[PDB]
Amino acid sequence: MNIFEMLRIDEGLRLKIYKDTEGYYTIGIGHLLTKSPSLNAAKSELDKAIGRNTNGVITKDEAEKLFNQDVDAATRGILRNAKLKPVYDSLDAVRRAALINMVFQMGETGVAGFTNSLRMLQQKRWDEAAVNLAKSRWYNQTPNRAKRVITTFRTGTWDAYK
Ligand SMILES: [Cl-]
Ligand SMILES: [Cl-]
Ligand SMILES: [Cl-]
């Protein structure tokens, strides 16, 4: 397993514009297009992202390409964030993947706000961090996915994805 396969499992793959769990226009492997309620604003962002007139539909290669960009960008954003970088650097490879997963879903800002959990993760208090992570909108809104990520931070293994 690796970050790519992990995200592929959590986000799925859809080739036509769809709405995410929050109601936002997305495509591919969890590539958010816009928070705007307009399908037209979404198709336009799509064409700009792809470099062609898509008419709201992309190929598998294009979805994969967006995904590669988004993972890279997620990871690099973590290294550039003063609150996240130190946590990431302290983690082992498996847990690093868990933190990238949360940043991919919720944005760097969102994650950077889990101050207490980040502190427990850096201290390697796994069970305590698992408990704290769960007291969040994140966990209540997407319980299945959050548990998978939480178990990942707790155990340092990919068991939840097997
Ligand atoms: Cl893009
Ligand atoms: Cl460095
Ligand atoms: Cl879920």
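This deposition comes from X-ray crystallography, 1.9 Å.
Placed from the backbone N, Cα and C atoms, the Cβ positions cover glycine too.
The active site, proton donor/acceptor feature in Swiss-Prot is assigned to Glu11, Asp20; the stated evidence is experimental evidence. Swiss-Prot lists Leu32, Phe104, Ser117, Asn132 with the feature substrate binding site. Here Swiss-Prot describes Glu11 to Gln as a published mutagenesis experiment; the accompanying note says: Complete loss of activity. According to Swiss-Prot, the mutagenesis experiment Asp20 to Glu or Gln carries this note: Loss of 99% of enzymatic activity. According to Swiss-Prot, the mutagenesis experiment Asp20 to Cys carries the following note: Nearly no effet on specific enzymatic activity. Looking at Swiss-Prot, the entry for mutagenesis of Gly30 to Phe says: Almost complete loss of enzymatic activity. The enzyme is destabilized by 1.5 kcal/mol.
Each of the binding-site residues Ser117, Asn132 was scored by how many other Cβ atoms lie within 10 Å of its Cβ, and the smallest score goes to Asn132. Straight-line distance linking the Cα atoms of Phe104 (substrate binding site) and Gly30 (mutagenesis position), rounded to a whole number, equals 8 Å. Take the mutagenesis positions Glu11, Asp20: by the count of other Cβ atoms within 10 Å of each Cβ, the lowest one is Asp20. Closest in space to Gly30 (mutagenesis position), of the recorded positions given as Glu11, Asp20, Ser117, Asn132, is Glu11, taking the CA atom of each residue. Proximity of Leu32 (substrate binding site) to non-local residues of its own chain (separation of 6 or more, Cβ distance below 8 Å) is seen for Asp20, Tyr24, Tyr25, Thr26, given in sequence order.
In this entry, substrate is bound by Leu32, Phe104, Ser117, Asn132, whose most widely separated C-alpha atoms sit 27 angstrom apart.
Secondary structure at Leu32 (substrate binding site), taken from DSSP and collapsed to helix, strand or coil, is strand. A Cα-Cα distance of 24 Å separates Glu11 (mutagenesis position) from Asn132 (substrate binding site). If you draw a 10 Å sphere around the CB of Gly30 (mutagenesis position), it holds 20 other CB atoms from the protein chains shown. In the three-state DSSP scheme, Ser117 (substrate binding site) is classed as helix.
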